[PDB]
Every structure is written in structure tokens, then in C-alpha cells.
Amino acid sequence: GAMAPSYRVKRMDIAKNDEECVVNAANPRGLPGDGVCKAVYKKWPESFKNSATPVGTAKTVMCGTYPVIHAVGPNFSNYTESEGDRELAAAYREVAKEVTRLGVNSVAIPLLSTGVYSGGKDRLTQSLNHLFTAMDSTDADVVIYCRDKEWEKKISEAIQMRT
Ligand SMILES: [Cl-]
Ligand SMILES: [Cl-]
Ligand SMILES: [Cl-]
């Protein structure tokens, strides 16, 4: 574990992370996709060998020795608010199991279901609170990656509210 497990947020491309493993905002089919998924495919294409996995699950594939945890959040265009909420919480619980099994001291994570899978809603608080529910019992340093300036501020405030 990290000596004093922490949460941090950075506004930059998760493909440039400084952590021991990365979480992909994957699609269920292991396709290159859009947004964060396409950035992950450009940096770690080898990790998309047999990465297909269902909604609400995570599947780890190595790129060399570097673990890529493909986490499949629900697309709120297709799911009801109720069933999507359940599957989004489930994907983060599976990320926490994978981070624990790998023995890493740090992980780079994007907010699942906040981009092309948001169904055109602002899901920062919903997605971040399910991230915390899963990751709070882990001892990895967690570094959340975002791209919007206002979201960086809101994520940073939310981390500070609990310290
Ligand atoms: Cl960047
Ligand atoms: Cl998304
Ligand atoms: Cl963002």
C-alpha cells in the first residue's frame, strides 16, 4: 500500500499518468472507442487483446508489465437512471477488487459514465461518490484525471470536504 493513502485530481490526459496502473473508461466490446478510451487505445493498444467484458465489470490486461483495468460503465442513453446507477456502482467495486489483486501502490482513474455515456446529464457527483464508495477501503494512492477546468475545481473541493 501507499504510506498515507490519498486522493488527488489532475486536469490532463490520463495517457500521461504517473501511477502504477490505469483504469480505462472502456466499452463492452474492447473497441478503440471515443474520448478517454481512444486515448488509452493510442497509448496501450496491446492491452485491448481480449479486453471485452460486460457492463458493470472490470477486466485487467497487461501492456508489458503495466496493468490496464478496462472498467465498463453503463451508457445512460440505454439504461434507466435506476439500473444505470446500480451498474455504475458495480463497475467501481470491480475496479477496487482489481487494484487490490494487482498489489499496486497507485492508480490513475477517470470518472466513469461522465462523457459520451452520460446520456447528456452532469454526473460528476454521482460518479465521484460511487468512486469513493469503492476505493475508500483500498490503500492505493488514487489520482483522478479530468479535462474540464470547472470539474477539476469541484472534484478538488469534494476531496477536501472529507480530509
Ligand atoms: Cl494533457
Ligand atoms: Cl463516458
Ligand atoms: Cl472532465
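Each position is counted from 1, following the chain as shown.
When the header is checked for method, it gives X-ray crystallography, 1.4 Å.
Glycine residues also receive a Cβ, built from the backbone N, Cα and C atoms like all the rest.
Per Swiss-Prot, mutagenesis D13 to A (Swiss-Prot position 1343) is noted as: Partial loss of ADP-ribose 1'' phosphate phosphatase activity. Among the features that Swiss-Prot reports, ADP-D-ribose binding site is placed at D13, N27, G35, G115, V116, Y117. Under its mutagenesis entries, Swiss-Prot includes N27 to A (Swiss-Prot position 1357) with the note: Partial loss of mono-ADP-ribosylhydrolase activity; complete loss of ADP-ribose 1'' phosphate phosphatase activity. Quoted from Swiss-Prot for the published mutagenesis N27 to R or Y (Swiss-Prot position 1357): Almost complete loss of mono-ADP-ribosylhydrolase activity. Quoted from Swiss-Prot, the note on mutagenesis experiment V36 to E or F (Swiss-Prot position 1366) is: Almost complete loss of mono-ADP-ribosylhydrolase activity. Quoting Swiss-Prot on the mutagenesis of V36 to A (Swiss-Prot position 1366): Partial loss of mono-ADP-ribosylhydrolase activity. A mutagenesis experiment is reported in Swiss-Prot for this position, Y117 to A (Swiss-Prot position 1447), and the note states: Partial loss of mono-ADP-ribosylhydrolase activity; complete loss of ADP-ribose 1'' phosphate phosphatase activity. One mutagenesis experiment catalogued in Swiss-Prot, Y117 to V or W (Swiss-Prot position 1447), is accompanied by this note: Almost complete loss of mono-ADP-ribosylhydrolase activity.
The structure, with features from Swiss-Prot marked on it.
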| residue | record | DSSP class |
| --- | --- | --- |
| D13 | mutagenesis position | coil |
| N27 | mutagenesis position | coil |
| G35 | ADP-D-ribose binding site | helix |
| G115 | ADP-D-ribose binding site | coil |
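Taking a C-beta cut-off of under 8 angstroms and a sequence separation of 6 or more, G115 (ADP-D-ribose binding site) has the following same-chain neighbours: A25, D34, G35, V36. Considering only the recorded positions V36, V116, the Cβ with the fewest other Cβ atoms within 10 Å is that of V116. Proximity of the recorded positions (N27, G35, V36, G115, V116, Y117) to ligand 1: a Cβ under 6 Å from the molecule is found for none of them. Ranking the recorded positions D13, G35, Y117 by the number of CB atoms within 10 A of their own CB puts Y117 at the top. For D13 (mutagenesis position) paired with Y117 (mutagenesis position), the C-alpha to C-alpha distance reads 18 Å. The Cβ of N27 (mutagenesis position) lies under 8 Å from the Cβ of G33, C37, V72, each of these being in the same chain and 6 or more residues away along the sequence.
Taken in sequence order, the recorded positions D13, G115, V116 that lie near ligand 2, meaning a CB under 6 Å from one of its atoms, are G115, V116.
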